[PDB]
Amino acid sequence: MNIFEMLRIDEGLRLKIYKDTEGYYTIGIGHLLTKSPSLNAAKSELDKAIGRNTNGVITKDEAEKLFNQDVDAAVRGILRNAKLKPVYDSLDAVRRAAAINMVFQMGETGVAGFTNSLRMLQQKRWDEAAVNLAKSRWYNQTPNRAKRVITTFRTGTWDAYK
Ligand SMILES: [Cl-]
Ligand SMILES: [Cl-]
């Protein structure tokens, strides 16, 4: 298991524009296109993301290319963030995958708002971080996915994904 396989399980793959759990136009493997309610604004972000006239449909290769870029950008976002970087550097490799999953889902500003959980993760107080992470809109909106990520932070294993 690795971050790519983890996020493919949590995000799925759709080759045609769709609306994510929040109602936002999305394509591929969780590639958010726009928060705007306009489907034409989404298609136009799609053509620009891909470099051709898609008409709202992409192939598997293109979905995988977006995915690769997004994972890369989440990693680099973590490493440039003053709050996130010290936390990420303190973690083992499995639990690093969980941090990237959160950032991928909610952006770096989002995760950097989990101040209390971050501190408990840094101190390696796993059970206490799991409890604090669960007290969140994120957990209440997407509990199944949130539990998978929380368990990964809690145990340091891929069990929730196996
Ligand atoms: Cl892009
Ligand atoms: Cl979920």
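This deposition comes from X-ray crystallography, 2.4 Å.
Here the Cβ of each residue, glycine as well, is placed from N, Cα and C on the backbone.
Among the features that Swiss-Prot reports, active site, proton donor/acceptor is placed at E11 (among others), with the record citing experimental evidence. For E11 (mutagenesis position), the Cβ neighbour count at a 10 Å cut-off comes to 20, with all displayed protein chains included.
A coil conformation is recorded for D20 (mutagenesis position) in the three-state DSSP classification, outside any helix or strand. If you look up Swiss-Prot, you'll see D20 (among others) marked as active site, proton donor/acceptor, on the strength of experimental evidence.
According to its DSSP assignment, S117 (mutagenesis position) is helical. Here Swiss-Prot flags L32, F104, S117, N132 as substrate binding site.
Among the sequence features in Swiss-Prot, the mutagenesis site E11 to N is noted as follows: Loss of 84% of enzymatic activity. Under the DSSP three-state reduction, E11 (mutagenesis position) is assigned to helix.
As a published mutagenesis entry, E11 to Q appears in Swiss-Prot alongside the note: Complete loss of activity.
Within 10 Å of the Cβ of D20 (mutagenesis position) there are 17 other Cβ atoms, across all protein chains. According to Swiss-Prot, the experimentally introduced change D20 to C is described as follows: Nearly no effet on specific enzymatic activity.
What Swiss-Prot says about the mutagenesis result for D20 to A, N, S or T is this: Complete loss of enzymatic activity.
For the mutagenesis result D20 to E or Q, the note given in Swiss-Prot is Loss of 99% of enzymatic activity.
Record note (Swiss-Prot), mutagenesis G30 to A: Almost complete loss of enzymatic activity. The unchanged residue is displayed. The Cβ of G30 (mutagenesis position) lies under 8 Å from the Cβ of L7, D10, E11, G12, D20, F67, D70, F104, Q105, each of these being in the same chain and 6 or more residues away along the sequence.
Per Swiss-Prot, mutagenesis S117 to V is noted as: 50-fold decrease in enzymatic activity. Residues near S117 (mutagenesis position) in space but far in sequence (CB under 8 A, at least 6 apart, same chain), listed by position: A129, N132, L133.
Listed in Swiss-Prot as a mutagenesis experiment, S117 to F is described as follows: 10-fold decrease in enzymatic activity.
For the mutagenesis experiment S117 to I, the note given by Swiss-Prot reads: 500-fold decrease in enzymatic activity.
Experimental mutagenesis is annotated in Swiss-Prot for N132 to I, with the remark: 5-fold decrease in enzymatic activity. Secondary structure from DSSP puts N132 (mutagenesis position) in a helix.
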For this session: Taking the Cβ of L32 (substrate binding site) as the reference point, list residues of the same chain whose Cβ is under 8 angstroms away and which are at least six residues distant in sequence.
Result: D20, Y24, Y25, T26
Problem set entry | Conformational class of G30 (mutagenesis position) under the three-state DSSP mapping | coil
For this session: Quick one: of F104, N132, which of the recorded positions has the smallest count of other CB atoms within 10 A?
Result: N132
